[PDB]
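Q: Please read through the structure below; I'll follow up with questions.
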There are 2 protein chains.
Amino acid sequence: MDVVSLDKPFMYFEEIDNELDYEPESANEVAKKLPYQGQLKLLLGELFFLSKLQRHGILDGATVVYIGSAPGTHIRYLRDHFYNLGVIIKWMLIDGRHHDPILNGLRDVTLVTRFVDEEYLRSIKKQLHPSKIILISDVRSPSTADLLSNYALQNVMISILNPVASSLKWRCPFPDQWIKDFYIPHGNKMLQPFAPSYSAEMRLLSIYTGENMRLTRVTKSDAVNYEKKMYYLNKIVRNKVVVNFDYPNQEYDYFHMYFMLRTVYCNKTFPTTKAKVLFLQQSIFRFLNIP
Amino acid sequence: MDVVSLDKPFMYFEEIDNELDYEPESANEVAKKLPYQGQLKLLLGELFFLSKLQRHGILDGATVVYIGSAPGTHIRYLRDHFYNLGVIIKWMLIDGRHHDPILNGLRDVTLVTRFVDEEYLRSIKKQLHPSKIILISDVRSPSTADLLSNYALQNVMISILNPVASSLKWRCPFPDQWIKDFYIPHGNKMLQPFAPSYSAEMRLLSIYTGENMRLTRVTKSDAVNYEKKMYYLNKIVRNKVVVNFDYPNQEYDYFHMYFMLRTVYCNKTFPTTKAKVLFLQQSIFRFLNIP
Ligand SMILES: Nc1ncnc2c1ncn2[C@@H]1O[C@H](CSCC[C@H](N)C(=O)O)[C@@H](O)[C@H]1O
Ligand SMILES: Nc1ncnc2c1ncn2[C@@H]1O[C@H](CSCC[C@H](N)C(=O)O)[C@@H](O)[C@H]1O
Ligand SMILES: Cn1ccc(N)nc1=O
Ligand SMILES: Cn1ccc(N)nc1=O
């Protein structure tokens, strides 16, 4: 068994302290071990991001514009959690595909069947006005050309919508498929427990102060670094059994999940963080129909 | 006579401490009083910007890419000044129009007859590599549509060229001709002595640290502020005779010019700043054939 003792898990990309040459043979390996793992992956990250905004007092009264939201099964859980906490939020879910019918019939959630373009962002900006906007993007076209195009659209989401905060899907193009340098919004690169086995994807979390928009250039050398740091995390770290983690499941991803869930606010009071987390996890798994 | 006593002149936009409702009747007023005033305007500003970079140690060894450089008569002076100071700089002057023949035959200055597009910026970036780039832009199409297009191209100049510093032409669209909000690079808004009488144009000066690129959104309300602050500066301030300015010319613009010229480095040593300035001004006016 691959056992180890850890203080805390890597919460962000910059914390990863080692790298490994990527082995293309990893791509043939089992990418997922849990049913609805993709919904779980998104639920934990967005729960984490949104609880943070709540902590900063910027969630209550906002309209969350989630683009690339379908099917969005896990969004129903997120919606219930804050709604039950008393936070007032309006949800605007836009995608060209159809959403899970569990999202229907809620006065606080508007579902829109539209693939967004810059022109549309403008009309929704005019229509949402003057509400404060929190952007969550998970759009998907893939080629580096597809990626660049997605990232370019995500930056236009921010410039037109002018949100108070944002969570953007982020995976650096692979160096062996580099095309050209580009810019992405400055933010914290949140690492995702339950991501596919060899995924190099993370979520870029940003909070916009003032009327400024800070960007950061991404080069091929950055791409090489992303690849190696993520490969190390995937191949070595995520394969660890944190034996000093006294919890029903000691696998790295559960240890990592624990740290995200501990930042989540509940109505029910617990004697320990362990008890809150076990509760949130149970609740989450029951909702997604995960054993 | 319109007399007054001033400590220092408004060097940057943020320093302007008052505003005036714009009077459209001002547009019919004499815009210029000096021959080659436009070359003078540009020479003082670029001399100021470049002396600053020299002060920060970022000029020597750089390649200055000046887009929208033709005719560029005043550029010959700038080139001689630094060349005679011992600073090593390569100049790359790109415009679709023709440059003043005085710029020909200098091994350190390359003239290019090309209207730049994003694709071209890419090839020159590959060709300049690995030299450090200082961008100066003075391109001109005008309608707000023309302006936005120019500003959009200027931002692409920075993203592709990735310069160590930049000086960009900047005049906010007029509120009564607003189209949409947009972003411009963060920088100091340098005010221009000898600009036309009612010009609202300034020069955006930026220095790029790290791999970050900070932008700032510009709204119609910002546009209203630009208009009023600039109208106040033009109608009231620039029309002042700074009587406590003991100098051959006490008009506001000369007082303002004095402050820019005092930051300029010379080989010759002077007993006083007044003497250096009088010298630099004389030299500049003689060069441009201004009485
Ligand atoms: N321009 C665009 N506007 C909106 N959605 C888009 C888009 N381009 C792609 N998409 C959507 O991006 C989605 C990627 S899968 C998204 C899963 C979703 N976040 C969930 O929680 O289940 C697809 O549904 C796709 O239709
Ligand atoms: N894409 C482009 N590339 C280069 N120059 C451009 C351009 N679009 C416009 N211009 C140039 O912008 C200039 C504006 S006038 C510039 C005057 C010059 N700075 C001097 O010191 O005399 C024009 O010469 C125009 O041809
Ligand atoms: C995950 N992954 C996939 C392809 C590739 N070239 N590198 C990677 O790190
Ligand atoms: C200079 N200028 C010109 C036109 C206009 N509407 N406002 C101005 O301040």
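Shown for chain A, in order and in Swiss-Prot numbering: 1-141, 148-297.
Every residue gets a Cβ built from N, Cα and C, even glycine.
What Swiss-Prot lists as active site, for methyltransferase activity is A:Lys175. Marked as mRNA binding site by Swiss-Prot: A:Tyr22, A:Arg177, A:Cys178, A:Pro179, A:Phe180, A:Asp182, A:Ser205, A:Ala206, A:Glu207, A:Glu233. The S-adenosyl-L-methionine binding site annotation in Swiss-Prot covers A:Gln39, A:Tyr66, A:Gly68, A:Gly72, A:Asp95, A:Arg97, A:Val116, A:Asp138, and the record cites experimental evidence as its basis. According to Swiss-Prot, the experimentally introduced change A:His56 to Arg is described as follows: Complete loss of poly(A) polymerase stimulatory activity; when associated with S-58. Here the residue is the original one, but Swiss-Prot notes a mutagenesis experiment at this spot, A:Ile58 to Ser: Complete loss of poly(A) polymerase stimulatory activity; when associated with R-56. Quoted from Swiss-Prot, the note on the mutagenesis of A:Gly96 to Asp is: Complete loss of elongation factor activity. Listed in Swiss-Prot is the mutagenesis experiment A:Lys175 to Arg, annotated as follows: Complete loss of methyltransferase activity.
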Q: Tell me, how many other CB atoms lie within 10 A of the CB of A:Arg97 (S-adenosyl-L-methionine binding site), whichever protein chain they belong to?
A: 11
Q: Note that 6 residues are unmodelled after A:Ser141 and before A:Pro148; then state the distance between the two Cα atoms in Å, as a whole number.
A: 7
Q: Distance between A:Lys175 (mutagenesis position) and A:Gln39 (S-adenosyl-L-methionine binding site) at the Cα atoms, whole Å?
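A: The separation of the Cα atoms works out to 14 Å.
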Q: Just to verify a number: CA distance, A:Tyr22 (mRNA binding site) to A:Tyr66 (S-adenosyl-L-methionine binding site), in angstrom, no decimals.
A: 33
Q: Per residue, counting other C-beta atoms within 10 angstroms of the C-beta, which of the recorded positions A:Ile58, A:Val116, A:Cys178 reaches the highest number?
A: A:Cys178
Q: Name the residue among the binding-site residues A:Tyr22, A:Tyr66, A:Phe180 whose Cβ has the smallest number of other Cβ atoms within 10 Å.
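A: Relative to the other binding-site residues in A:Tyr22, A:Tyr66, A:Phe180, A:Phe180 has the fewest Cβ atoms within 10 Å.
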Q: Let's check the environment of A:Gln39 (S-adenosyl-L-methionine binding site): how many other CB atoms sit within 10 Å of its CB?
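A: Here the count is 24.
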Q: Check each of the recorded positions A:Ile58, A:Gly68, A:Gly96, A:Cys178 and report back the ones whose Cβ is under 8 Å from some Cβ of chain B.
A: none
Q: Among the binding-site residues listed here (A:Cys178, A:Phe180, A:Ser205, A:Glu207), which has the Cα closest to the Cα of A:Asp95 (S-adenosyl-L-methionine binding site)?
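A: Checked the binding-site residues A:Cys178, A:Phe180, A:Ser205, A:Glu207; minimum Cα distance to A:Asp95 (S-adenosyl-L-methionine binding site) goes to A:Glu207.
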